[PDB]
Amino acid sequence: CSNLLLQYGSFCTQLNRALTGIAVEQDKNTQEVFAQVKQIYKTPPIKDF
Amino acid sequence: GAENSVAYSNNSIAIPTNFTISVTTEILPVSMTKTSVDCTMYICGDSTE
Amino acid sequence: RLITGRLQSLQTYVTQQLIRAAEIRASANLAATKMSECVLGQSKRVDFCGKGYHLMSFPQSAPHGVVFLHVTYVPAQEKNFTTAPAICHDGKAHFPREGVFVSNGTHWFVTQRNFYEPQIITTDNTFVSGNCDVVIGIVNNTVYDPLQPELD
Amino acid sequence: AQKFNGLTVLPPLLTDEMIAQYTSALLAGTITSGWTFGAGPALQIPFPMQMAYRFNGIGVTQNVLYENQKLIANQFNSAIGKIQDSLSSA
Ligand SMILES: *[C@@H]1O[C@H](CO)[C@@H](O[C@@H]2O[C@H](CO)[C@@H](O)[C@H](O)[C@H]2NC(C)=O)[C@H](O)[C@H]1NC(C)=O
Ligand SMILES: *[C@@H]1O[C@H](CO)[C@@H](O[C@@H]2O[C@H](CO)[C@@H](O)[C@H](O)[C@H]2NC(C)=O)[C@H](O)[C@H]1NC(C)=O
Ligand SMILES: *[C@@H]1O[C@H](CO)[C@@H](O[C@@H]2O[C@H](CO)[C@@H](O)[C@H](O)[C@H]2NC(C)=O)[C@H](O)[C@H]1NC(C)=O
Ligand SMILES: *[C@@H]1O[C@H](CO)[C@@H](O)[C@H](O)[C@H]1NC(C)=O
Ligand SMILES: *[C@@H]1O[C@H](CO)[C@@H](O)[C@H](O)[C@H]1NC(C)=O
């Protein structure tokens, strides 16, 4: 089966590249939504608002 | 990010007294190379069959 | 079988190019909106034309793309101040029209919110609305009434 | 599962704990500074003053908050309880 997939390894490379791009795309999607502040702030101990 | 605590009070404010002018760089592609591909030159060569 | 495989490869390339063209259309629409708002005027959308208060943007040509040199407004130095929402004078409540009440140690001033510039509290920078009981954190002071001296 | 035939899944770079930490930090920033922390250094402001600032952007004035602050606070707490109860009931 691998001997005959030597002829379609280029399609396999295209699919693998597309899947890797999709994975890094979803990894990058979270950074633009939640990682807007680079400083981690906190609330006061006494909650008088 | 940096772990910092902001002081909060019901009668305390922070207002700035100085400012700095900053320049932010953004890269946004609008187009790419245009390619035209036809089956006659790609799939076939110089054969009628 | 050569024709079928070549057709399959061409169709895969066409679908990939179409997806890339759709992404390019999305990016170009975003760039066109940015050029229409941040470049062709001042955009009030916060954190859209760069980090900080947007002033203007300078677009420049790029190979197969565009870049924007946004000019922002970020503060650098800040201070600490004791503030009050309202001030009591004579059984009346004075609120700042375009400012905030702040005290350093014993005197109360009205300043603009985004920059520090103390001014004397008068009846031209404050408006009277109601009595003293309704407001929670009210503070006693005197308003200048700039007219009295002039009328003498 | 679906991983028995070479279809392995990739864990995300940021787990749910880091998303929760980011959301908590953003919530603390917007309740302790308003919008200055999202556009530069983080200042400090009382929440009634932030509410007055937000009121002065929709065509209303600031004294109508300082004169019925208790009503507005009770309404907001009731709204938070109502949305939590509605979410509990997909
Ligand atoms: C606001 O910040 C600017 C930028 O640092 C200050 O300008 C500097 O002032 C010092 C002393 O006056 C000079 O030695 C520097 O050369 C200045 N830098 C620039 C880029 O001009 C300014 O003084 C600050 N203002 C206040 C009130 O703190
Ligand atoms: C708070 O600010 C006021 C006004 O800037 C200060 O009052 C001045 O203080 C200087 C310093 O001695 C005097 O020369 C002026 O005559 C004062 N002006 C008035 C109108 O009285 C005050 O000292 C500041 N308080 C603190 C604790 O810094
Ligand atoms: C602000 O001023 C008001 C009135 O000038 C003060 O209210 C008086 O308080 C004293 C004792 O606290 C009472 O004996 C008076 O009857 C009150 N008068 C009125 C009209 O309410 C108030 O105490 C002052 N606040 C501060 C912090 O000094
Ligand atoms: C002055 O600013 C610092 C900054 O953290 C703060 O801790 C302090 O409480 C401020 N002073 C007063 C009197 O509020
Ligand atoms: C601010 O909160 C503290 C603690 O709850 C309280 O003692 C103080 O009276 C409050 N001040 C105002 C002006 O509400």
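Since chain B takes its numbers from Swiss-Prot, the residues it shows come out as 700-748.
When the header is checked for method, it gives electron microscopy, 3.2 Å.
Quick reminder: no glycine exception, Cβ is built from N, Cα and C everywhere.
The natural variant B:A701 to V is recorded by Swiss-Prot, whose note states: In strain: Beta/B.1.351, Iota/B.1.526. B:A701 (variant position) falls within a strand when secondary structure is assigned with DSSP. Under a cutoff of 8 A between CB atoms, and with a sequence separation of 6+ in the same chain, B:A701 (variant position) has no neighbours.
Looking at Swiss-Prot, you'll find the natural variant B:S704 to L noted as follows: In strain: Omicron/BA.2.12.1.
Quoting Swiss-Prot on the natural variant B:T716 to I: In strain: Alpha/B.1.1.7. In sequence order, the list of same-chain residues 6 or more apart from B:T716 (variant position) whose Cβ falls under 8 Å from its Cβ is empty.
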For B:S704 (variant position), the number of other Cβ atoms found within 10 Å of its own Cβ: 13
Interface-proximal variant positions, chain C, C-beta separation under 8 A, candidates B:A701, B:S704, B:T716: B:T716
Variant positions among B:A701, B:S704, B:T716 whose Cβ lies under 8 Å from any chain A Cβ: B:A701, B:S704
Coarse DSSP state, helix versus strand versus coil, of B:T716 (variant position): coil
